[PDB]
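Peer 1: Structure incoming, see below.
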Amino acid sequence: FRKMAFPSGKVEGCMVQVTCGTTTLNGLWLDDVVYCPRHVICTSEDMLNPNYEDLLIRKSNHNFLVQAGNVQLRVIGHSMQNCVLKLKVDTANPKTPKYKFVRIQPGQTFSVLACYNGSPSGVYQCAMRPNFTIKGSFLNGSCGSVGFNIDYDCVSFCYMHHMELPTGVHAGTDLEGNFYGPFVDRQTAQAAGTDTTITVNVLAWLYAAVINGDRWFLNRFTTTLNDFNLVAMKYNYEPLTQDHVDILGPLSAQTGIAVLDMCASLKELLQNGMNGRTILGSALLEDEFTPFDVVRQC
Amino acid sequence: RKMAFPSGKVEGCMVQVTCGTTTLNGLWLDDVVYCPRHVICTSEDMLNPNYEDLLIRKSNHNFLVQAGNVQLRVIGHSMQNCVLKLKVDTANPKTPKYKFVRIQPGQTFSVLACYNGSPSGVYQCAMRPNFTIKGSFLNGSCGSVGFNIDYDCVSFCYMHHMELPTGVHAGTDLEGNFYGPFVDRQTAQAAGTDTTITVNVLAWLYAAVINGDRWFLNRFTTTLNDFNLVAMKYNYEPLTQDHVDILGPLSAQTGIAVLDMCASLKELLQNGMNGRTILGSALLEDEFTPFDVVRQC
């Protein structure tokens, strides 16, 4: 089983480079506006304690060198929405796809077009962790790269990359500029909270392995909902809510295995390990597959 | 993380090819459409098709090439080996700069998997030693292509043809030559025993020490002959001298000579990883090449 990213074409055409001062990073070009992280304007001296309203009011339109591959791009206006700098530009992007700006919730999956200096470098599928971070591959220069789902024509932009956190993990905002998590585009001592496993996702990953013909982890047991949580907590798993149960109903009725019976297997797998075995090619319990993802690609 | 190429230069090449009641994918590049030759076969045909014969009878009006909504009219058809080349009336505007390439086992490429011509998603992939490739597709995904990009330039490696009982896939290079001992005929085929790609494990292990996974090292050193004897009994492909020189760039940037790293690997092949993981896998993953590692470090 393969983690599958979305075909990045519609995003590729919106990736531009944005420069301010000595700083350069990526921006997102939709419809005569260019979205980018607001720290493009800090001197990294300003990073310890930046007054953004003060640094921005000291900037002219001409202070923003914006390039889209070959051609410059005139900035005729500039404003700030929460942590995102919104750059009015001379020309509307003709490759603007159909889009929306979505704020996802932790556990949900999306794809990331990692870029450098406005050049797309690669694409990958990841997940927002319960502690509001993204475990990803970002060299210095990924700032501004975006996270999205594509649905029919419609790119659902849900994430823009801002910061690396000491843990090695990545913090960003939605495309409105509100951070995911207790993180601030500033140089504090913010550490990521304690990560947890997305219990609802590993369960859905377990149905897929049965659907693709693996039954060896099941058993004869079942478990109350409360009993299952009190056990999984001990392994740093996210509580399983009645909402999480309902979400799984589809995948249950397709396989014939009740959702709490399936939790009975997760309990056994957590107590035993896999005894040398694997599941869809992993020796780990995979939490970056959501119920939606499993229904689509199985 | 595993990191596929930007897909949009290829997305704008995916078209649908229907012939009878098989419908699969095709690649449209400058007035030709590329496609598995087993589109011209049916229920009973593909139990032993004579392909030269099945195609000398059919004509252009047995092929339905659709680029989304716009239908392309086919104005000539030829085979190469197992690729079917349908000439069409309209040259593709979105045609990119491109080469046909044939990759080697243990090389990586990106699969832009599509269904009836519209692309589903992209993933990163390796050509296994047994010449199959791991993961899953299903019914509609033949004609989905594999590729690398270098500079402006899409290098096409692969075209999906077959699935096999292992749960794994079989395809040709873009010139119609099969990768592996497989045929575009519906009778019983199987992967050979696949082996693990030794030089990609070493490049992975380097990528670990490049990110401060520093504990699987030892102060020790095996050598090429003594290491390969291990390789043979854990079903790892042998390490070569070209395998070492390739890893120089990564040995240069660590202090870790390549054979030292091999002693580390042996004691993981023997003992195991002993509880811990390396970059969050309990497996010694081997679908990252030395170039892949550097391209992302």
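By the numbers in Swiss-Prot, the shown part of chain B spans 3267-3563.
Header says: X-ray crystallography, 2.8 Å.
Backbone N, Cα and C atoms are what each Cβ position is placed from, and that goes for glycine too.
Positions annotated as active site, for 3CL-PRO activity by Swiss-Prot, on the basis of sequence analysis: B:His3304. In Swiss-Prot, a natural variant is listed as B:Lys3353 to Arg, annotated with the note In strain: Beta/B.1.351. Here Swiss-Prot describes B:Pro3395 to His as a natural variant; the accompanying note says: In strain: Omicron/BA.1, Omicron/BA.2, Omicron/BA.2.12.1, Omicron/BA.2.75, Omicron/BA.4, Omicron/BA.5, Omicron/BQ.1.1, Omicron/XBB.1.5, Omicron/EG.5.1. Per Swiss-Prot, active site, nucleophile is recorded for B:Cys3408, and the stated evidence type is experimental evidence. Listed in Swiss-Prot as a natural variant, B:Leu3468 to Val is described as follows: In strain: Zeta/P.2.
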Peer 1: Say you check the Cα of B:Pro3395 (variant position) against those of the recorded positions B:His3304, B:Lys3353, B:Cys3408, B:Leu3468; which is nearest?
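Peer 2: The smallest Cα gap between B:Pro3395 (variant position) and any of the recorded positions is with B:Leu3468.
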Peer 1: For B:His3304 (active site, for 3CL-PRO activity), which of the three DSSP-derived states applies: helix, strand, or coil?
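Peer 2: Looking at the DSSP assignment, B:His3304 (active site, for 3CL-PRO activity) belongs to a helix.
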Peer 1: Fill in the CA-CA distance, B:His3304 (active site, for 3CL-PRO activity) to B:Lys3353 (variant position), as an integer in Å.
Peer 2: 17
Peer 1: Taking DSSP as the reference, which of helix, strand or coil describes B:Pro3395 (variant position)?
Peer 2: coil
Peer 1: Please list, in sequence order, the residues in the chain of B:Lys3353 (variant position) that are at least six apart in sequence and whose C-beta is under 8 Å away from its C-beta.
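Peer 2: Non-local contacts for B:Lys3353 (variant position): B:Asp3297, B:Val3298, B:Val3299, B:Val3340, B:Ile3341, B:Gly3342, B:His3343, B:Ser3344.
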Peer 1: List the Cα distance (Å, whole number) between B:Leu3468 (variant position) and B:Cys3408 (active site, nucleophile).
Peer 2: 33
Peer 1: Indicate whether B:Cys3408 (active site, nucleophile) is helix, strand or coil by DSSP.
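Peer 2: Once the DSSP labels are grouped into three classes, B:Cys3408 (active site, nucleophile) ends up as coil.
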Peer 1: Counting every protein chain present, what is the number of Cβ atoms, excluding its own, within 10 Å of the Cβ of the residue listed as 'active site, for 3CL-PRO activity'?
Peer 2: 23
